[PDB]
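> Below is a structure I'd like to ask you about.
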2 protein chains.
Amino acid sequence: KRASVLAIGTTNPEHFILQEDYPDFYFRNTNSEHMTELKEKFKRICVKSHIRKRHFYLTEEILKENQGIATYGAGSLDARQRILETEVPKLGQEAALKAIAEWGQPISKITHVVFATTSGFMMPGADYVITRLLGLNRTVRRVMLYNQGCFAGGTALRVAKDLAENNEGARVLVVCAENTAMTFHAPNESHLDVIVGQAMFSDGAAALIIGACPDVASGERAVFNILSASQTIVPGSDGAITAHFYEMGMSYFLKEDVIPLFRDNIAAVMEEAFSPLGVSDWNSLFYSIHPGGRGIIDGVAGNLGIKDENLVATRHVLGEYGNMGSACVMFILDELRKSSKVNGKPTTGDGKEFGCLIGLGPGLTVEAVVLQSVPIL
Amino acid sequence: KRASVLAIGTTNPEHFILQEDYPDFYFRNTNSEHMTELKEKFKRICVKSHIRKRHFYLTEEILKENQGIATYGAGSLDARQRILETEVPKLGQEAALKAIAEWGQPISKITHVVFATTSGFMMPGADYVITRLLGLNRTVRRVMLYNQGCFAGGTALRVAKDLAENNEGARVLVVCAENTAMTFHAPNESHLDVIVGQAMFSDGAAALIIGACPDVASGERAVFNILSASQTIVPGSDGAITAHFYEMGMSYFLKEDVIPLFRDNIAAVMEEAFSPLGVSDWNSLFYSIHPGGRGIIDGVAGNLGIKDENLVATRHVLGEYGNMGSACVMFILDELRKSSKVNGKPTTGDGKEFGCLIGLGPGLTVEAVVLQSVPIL
């Protein structure tokens, strides 16, 4: 009678770049090699990032064919959309097929779709495209979530939750996907917000299948259960994150006190979701914190007092992929369940009963989804 | 147990223009009086449109600064967004306050918000802004439906339906709002899809309160009961409507066979929806069809054999407000119940029991929402 995660799939584009070689690549293919001062500010953040590699659609050749994207301030939304209109629902398809395989059921049994992305937008949306790409039924009930940032991962789950629970027999396909072709910019002295993003942002795609009352006889296997899903605006945070969709693509602004505002308010958000269960100790849980850089983790960590033991899964994704936007949190969920089977843990939650999903985005906004593990045999 | 409409509220900008005087206004304030031949076609279209007046935020002086918006092809997305980022949620606020006045409950009772808009987008979205303007709780669960076109009105009804029915005591605030500053273009000889759109689009905004199990003792009153809600892709209609968000704004393209596709495929949707109610006679129902111009309405009615008696509310909205996009279907619902009280009809559905809200848009896509009337006292 409660919603459950029945399958999980992930994927990234084949092309990847090592962080050790990114500063040279980023300044060479923007003809900004002469900005010696910025090359140092950027390099220091790369070292502090503790990110090893990132996947990208954008290659050295594709940027040569799109100088508008390679020039800061220049109009390029025309060229950016030509790429995103196709590659985003396509990368999603790759992920959906992996999760539909584990599910091991007929395509016709899918009745809903929830697509979440900030990378590109048009009409019809990616939710129509992937419906035709996967060959789903023409009567699937779709819900498109455009431009909700990095918390959209928690949003998608909250929407799918009420869908599966209010429609008997319902099976929901959820897809998160991103592509740095939307937010890529060349270095600029006045707008140093870019510097932080270009040493962080990557792309990827995750896919989930939600459904109530798992049919064990049919071959369905629950992975996580969803007990609750809340959303909260953070007090005194107006303006901390703002992103505009201009002719130059997405132009974003970061205030110097994003982490302190999240840090000094996360305690209250946890207290609300977990009192119905009588939980107080924050180390009795498994976590899937949105990897919004080391600061956000190492800072949400200290406040709640989370030991390094429980941040292994979240820090692992950050290191091997970077910030993939809304797909980061589903990536970390797949990380746990799989790591748990290898290490012989009693449950899919690293041997723990309850866990939490933390998504962070503009507002400030915080999405909190309470999860429950299942036994491993 | 079953979601119900509890209140309705609408509004428009004060500034309006008569269809009588729009062709002069259009070719004058875009510096295009030298296109005399093109002006006559427009004139003809404006006369066959059955639209009497439309309300716009865009006045003659506002176009006078942002000449980019008044010049076809020119990059003007920035200027459009500076307008839409503020004016759209401000227009929604004015509508919501009317619905809460009728609802007659404390603002602390609202638990969810659903906003749908194609006109403009940023981060955080217009769901955050309307949450601050109305002074709602920081812990409200909100959904942002961007760029779902003219069927978004029915989608907003379907999401809110599953939220209110899956959450005890939950009360959902629906808001739809559109602004022509996104779709405004100067006349061009080549792109004749633009010319037909300028005689159609308007500004407006509507609001509803959705909740399951009305509390009579708390002063709540029902208006319509939501029995079901569906979505469907039309077979073999790929590319019938496409819209791109380029640097010039929302560039849309309409192929020549849009009406014949909706016309011949709508019957299957109605049969699937009303079959479990034992209904087949389409004139025994009240309607709220999306007025995408005369063409759509006449084509849909001609197939199902709907008489002019049951299309008065639809045409009245198109005649007095023009095509406002996603808000049209909400306007018609309000005219239905308001007209019903004045004429002495026994129900909010023109005396009838069951009715249907039809949302049409790109895909092609068809949103059907079976509705039930309540007794008038």
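All residue numbers given for chain B refer to Swiss-Prot; the residues shown span 18-394 in order.
The backbone N, Cα and C atoms fix where each Cβ goes, and this holds for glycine too.
What Swiss-Prot records for B:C167 is active site. What Swiss-Prot says about the mutagenesis result for B:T135 to S or F is this: No effect. Where Swiss-Prot documents B:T135 to L as a mutagenesis experiment, the accompanying text is: Changed substrate specificity and catalytic activity. Quoted from Swiss-Prot for the published mutagenesis B:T135 to G, A, V, I, N or Y: Loss of activity. According to Swiss-Prot, the mutagenesis experiment B:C167 to A carries this note: Loss of activity. Quoted from Swiss-Prot, the note on the mutagenesis of B:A260 to G is: Loss of activity. Mutagenesis annotation in Swiss-Prot: B:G342 to S, described as No effect; the structure shown retains the original residue.
On this model, are these features tucked inside or out on the surface, and what's nearby?
Taking the Cβ of B:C167 (mutagenesis position) as centre and 10 Å as the limit, one finds 27 other Cβ atoms among all the protein chains shown. DSSP gives B:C167 (mutagenesis position) a helix state.
Residue environment of B:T135 (mutagenesis position) contains 25 other Cβ atoms, counted within 10 Å of its Cβ in all protein chains. According to its DSSP assignment, B:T135 (mutagenesis position) is coil.
Counting only same-chain residues six or more apart in sequence, the Cβ atoms lying under 8 angstroms from the Cβ of B:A260 (mutagenesis position) belong to B:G166, B:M267, B:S268, B:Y269, B:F270, B:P379. Under the three-state DSSP scheme, B:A260 (mutagenesis position) falls in the strand class.
In this structure, B:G342 (mutagenesis position) is part of a helix by DSSP. The Cβ of B:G342 (mutagenesis position) lies under 8 Å from the Cβ of B:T135, B:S136, B:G166, B:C167, B:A169, B:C193, B:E195, B:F218, B:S219, B:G221, each on the same chain and at least six residues away in sequence.
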> Provide the list of mutagenesis positions among B:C167, B:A260, B:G342 whose C-beta sits under 8 Å from chain A at the C-beta level, in sequence order; use 'none' for an empty result.
B:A260
